Amino acid sequence: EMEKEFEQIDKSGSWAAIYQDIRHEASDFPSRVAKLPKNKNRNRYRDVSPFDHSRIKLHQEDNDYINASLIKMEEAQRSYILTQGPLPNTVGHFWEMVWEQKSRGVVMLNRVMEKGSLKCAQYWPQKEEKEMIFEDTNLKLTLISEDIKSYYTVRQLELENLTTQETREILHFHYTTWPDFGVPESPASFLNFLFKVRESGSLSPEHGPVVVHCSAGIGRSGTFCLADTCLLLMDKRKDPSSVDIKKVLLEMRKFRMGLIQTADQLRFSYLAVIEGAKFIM
Ligand SMILES: CS(=O)(=O)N1C[C@H](O)[C@H]2C[C@@H]1CC[C@H]2O
């Protein structure tokens, strides 16, 4: 059982050591499309690339590239698109991907500015009456409503395909209180946030995969998907303690590199799953 494994690693202070064995065992697949010269300004970080096998393709004939990965968890029947925070020049691509994949939710785990630098473009409207048009991808986005809480904001958005005049409602879940350094002290507000996303229907199989991002789409984004998948597997299995968080992480790392960036994120993921298991048993 993970709770005992937790106390063992904690007591022994072996978090950096567990984390290194995960790094060592992690999959390495080609990422040739990401590294083409024409895609250099579509990537926020030169060392964070989607694998060719799992990358999301835009349906535009010119250049189909976006820094985004499909993570397919077969046993849990959950899919996620993990992506970087969009760049000034990829905001239109981001919304095209949301449209093309039939996503119902966007989960944002960073602030636009952290540590005095921009981590992400302002890719949604700030006021009802000031909508955004993306000329490159022929989409219009309107803020319908905004519910600001202590730890997170939920926004209702309308996305319109200007080409066909179809509209969809998108939910934007913005976790606003992840600290600039390290991880939250308690997983309570993170779990509350994750149950809010679940309750919305955004993670359900009747929609396209949820789009999850932080700045790189690997650290905080990683923790989100890992916690959701582990809790779902504990509901589904005859024996809940058969769920090994290290094995789940390694399976997720076949689809996108670097998921969980620090030993502290790993520790936090264990704590989130262990605490969430109480609200599920
Ligand atoms: C020494 S350790 O690897 O067990 N250790 C745990 C501690 O909480 C600090 C610093 C370091 C790794 C991450 C961070 O959580």
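In chain A, numbers come from Swiss-Prot; the residues present are 2-282, in order.
Placement of Cβ uses the backbone N, Cα and C atoms for every residue, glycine included.
The mutagenesis experiment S50 to A or D is recorded by Swiss-Prot, whose note states: No phosphorylation. Around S50 (mutagenesis position), the same-chain residues six or more apart in sequence whose CB sits under 8 Å from its CB are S32, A35, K36, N44, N68, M258, listed in sequence order.
The Cβ of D181 (mutagenesis position) has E115, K116 as same-chain neighbours under 8 Å, each 6 or more residues away in sequence. Recorded in Swiss-Prot as a mutagenesis result, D181 to A carries the remark: Substrate-trapping mutant.
The DSSP secondary structure for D181 (mutagenesis position) is coil. Annotated substrate binding site per Swiss-Prot: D181, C215, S216, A217, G218, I219, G220, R221, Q262, in sequence order.
Where Swiss-Prot documents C215 to S as a mutagenesis experiment, the accompanying text is: Catalytically inactive mutant; abolishes sulfhydration. Cβ neighbour count for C215 (mutagenesis position): 26 (other Cβ atoms within 10 Å of its Cβ, all protein chains included).
The annotation active site, phosphocysteine intermediate is assigned in Swiss-Prot to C215. DSSP assigns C215 (mutagenesis position) to coil, not to a helix or a strand.
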Taking the Cβ of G220 (substrate binding site) as centre, how many other Cβ atoms lie within 10 Å?
22
Diameter of the substrate binding set by C-alpha atoms, the set being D181, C215, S216, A217, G218, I219, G220, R221, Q262, in angstrom:
16
If you count other CB atoms within 10 A of each CB, which of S216, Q262 wins among these binding-site residues?
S216
Using DSSP with the three-state reduction, classify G220 (substrate binding site) as helix, strand or coil.
coil
